[PDB]
Amino acid sequence: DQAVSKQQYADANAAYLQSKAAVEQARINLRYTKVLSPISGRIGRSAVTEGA
Amino acid sequence: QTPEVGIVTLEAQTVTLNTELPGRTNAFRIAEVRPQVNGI
């Protein structure tokens, strides 16, 4: 009903998309905390153990 | 005088094949306390 301007709707939508990018940054950083194997095959032995 | 020869017979039996390999002993969980801050 245009009770709020399109300018301060585009600003709020830009803030929403920018904050969603800044939270998917932390989501892929939590994806980097756990270690995902990049390719498949015979894994060898652990060079560092639990706690190192 | 015929040639007299010591003669043994062969019999089939099981046999195991062990080996011996050298190597060190690494621990199960060997941590190492590196610090994560700056100070004395």
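Following Swiss-Prot, chain B shows residues 34-73, kept in their order.
Going by what the header records, the deposited coordinates were determined by electron microscopy, 3.8 Å.
Placed from the backbone N, Cα and C atoms, the Cβ positions cover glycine too.
Experimental mutagenesis at this site is recorded by Swiss-Prot as B:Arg57 to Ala or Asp, annotated: Abolishes complex formation and thereby decreases drug resistance. DSSP assigns B:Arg57 (mutagenesis position) to coil in the three-state reduction, placing it in neither a helix nor a strand.
Among the sequence features in Swiss-Prot, the mutagenesis site B:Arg62 to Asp is noted as follows: Abolishes complex formation and thereby decreases drug resistance. Classification of B:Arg62 (mutagenesis position) by DSSP places it in coil, neither helical nor stranded.
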Cβ neighbours of B:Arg62 (mutagenesis position) where a neighbour is any other Cβ within 10 Å: 8
Count of other CB atoms lying within 10 Å of the CB belonging to B:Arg57 (mutagenesis position): 4
